[PDB]
Amino acid sequence: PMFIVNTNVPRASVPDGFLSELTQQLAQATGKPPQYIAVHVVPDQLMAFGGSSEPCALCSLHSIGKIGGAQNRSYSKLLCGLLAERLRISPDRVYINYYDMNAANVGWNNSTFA
Amino acid sequence: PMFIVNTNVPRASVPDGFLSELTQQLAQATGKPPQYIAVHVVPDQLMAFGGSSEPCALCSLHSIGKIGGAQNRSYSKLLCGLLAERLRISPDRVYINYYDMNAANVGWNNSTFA
Amino acid sequence: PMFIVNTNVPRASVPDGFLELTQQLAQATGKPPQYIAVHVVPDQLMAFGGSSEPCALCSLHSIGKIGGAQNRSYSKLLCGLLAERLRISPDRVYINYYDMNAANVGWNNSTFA
Ligand SMILES: *C(=O)c1ccccc1
Ligand SMILES: *C(=O)c1ccccc1
Ligand SMILES: *C(=O)c1ccccc1
């Protein structure tokens, strides 16, 4: 799995330990070993949400399975929770796109997961 | 709906009001209220299009519906038009990937749109 | 086709000539290089398996030319380039492949449909 957050929150407002926290919480949530979890935070972005430049985030979570109705609500509560606590972003200013990838469409270590 | 543009155009060449113009024009084009629209511009990128580093843009539009043949042609004319006028990017050096997201696969405000 | 690589490798470690990717993608996909778009994003705040050693998160979008065997080939190619040029271990690279419908790719005021 792999989680990306793009935000207008400045770099200095991202707490040390954030990428580790996301890695551990995502490992717990998805039931996958942390060794497979990739996380990426992109601060200082030029963005707007509803026409406002108040803190916001545009995120993605890609997984091979483990994507679906109830699971995605649970991930949203988790990830919005983290972004609110750690980056002070309102949950109503967060979008998270969820992608259920086919194993043949994820490359890794010179091959794919197929 | 949500629109992202990555470009090699420098930040100083992004005019004031650009995010807001995107927001307003996307609201007009998609019909959706502006308060839902997210926009994101990433200048100063290291990119090439057809092997050349002349101004170019790689973009995405995600929407829950309101994606299809004619709609996407209309969006492309709109967006290419804005990029040409405001960032001086030739339309033939713009790619826009369109994504029709399932509501269950879009997180927002501690829950999804399903 | 379009290829995007996001990496914590610093900008100074991306060698001259790298945006090589265009040529090699043209060759791999059997498409003219005029169609190929490439984007490299260095200096990123990222981890892979909880480590901040060099890593990359990438995407390849194509209108067709995506599938089992093809994607393995693309991955050997691309991981090879990332290892040689950016000193990223192949097991610290993910590449998401997307088979786009022509109607869902915009270009030159219209789409490819
Ligand atoms: C996680 O293992 C994963 C899933 C999809 C893309 C990348 C990583
Ligand atoms: C807009 O409401 C929207 C649609 C799809 C993904 C993100 C935002
Ligand atoms: C290649 O021509 C291509 C570029 C953008 C999206 C899909 C394919």
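Residue numbering for chain A follows Swiss-Prot, covering 2-115 in order.
Every residue gets a Cβ built from N, Cα and C, even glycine.
Swiss-Prot has this to say about the protein:
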- A:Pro2: active site, proton acceptor (ACT_SITE)
- A:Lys33, A:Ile65, A:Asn98: substrate binding site (BINDING)
- A:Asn111 to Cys: Causes formation of interchain disulfide bonds with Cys-81 from another subunit (MUTAGEN)
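Every protein chain shown contributes to the tally, and the Cβ of A:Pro2 (active site, proton acceptor) ends up with 23 other Cβ atoms within 10 Å. Residues listed for substrate, A:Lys33, A:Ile65, A:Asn98, cover a largest CA to CA span of 19 Å. Rounded to a whole number, the C-alpha distance linking A:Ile65 (substrate binding site) with A:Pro2 (active site, proton acceptor) is 7 angstrom. Here the Cβ of A:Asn111 (mutagenesis position) has 17 other Cβ atoms within 10 Å, regardless of which shown protein chain they belong to. Proximity of the recorded positions (A:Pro2, A:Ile65, A:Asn98, A:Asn111) to ligand 1: a Cβ under 6 Å from the molecule is found for A:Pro2, A:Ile65. Residues from the set of recorded positions A:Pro2, A:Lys33, A:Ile65, A:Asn98, A:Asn111 situated with their C-beta under 8 Å of a chain B C-beta: A:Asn98.
DSSP gives A:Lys33 (substrate binding site) a coil state; it is part of no helix or strand. A distance below 8 A between C-beta atoms marks A:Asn111 as the recorded positions from A:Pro2, A:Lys33, A:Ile65, A:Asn98, A:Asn111 lying next to chain C.
Note: the CA-CA distance between A:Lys33 (substrate binding site) and A:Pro2 (active site, proton acceptor) rounds to 8 Å. Counting every protein chain shown, the number of other Cβ atoms lying within 10 Å of the Cβ of A:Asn98 (substrate binding site) is 18. The separation of A:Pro2 (active site, proton acceptor) from A:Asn98 (substrate binding site), Cα to Cα, is 13 Å.
Ranking the binding-site residues A:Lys33, A:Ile65 by how many other Cβ atoms lie within 10 angstroms of each Cβ puts A:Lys33 at the bottom. In this structure, A:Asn98 (substrate binding site) is part of a beta strand by DSSP.
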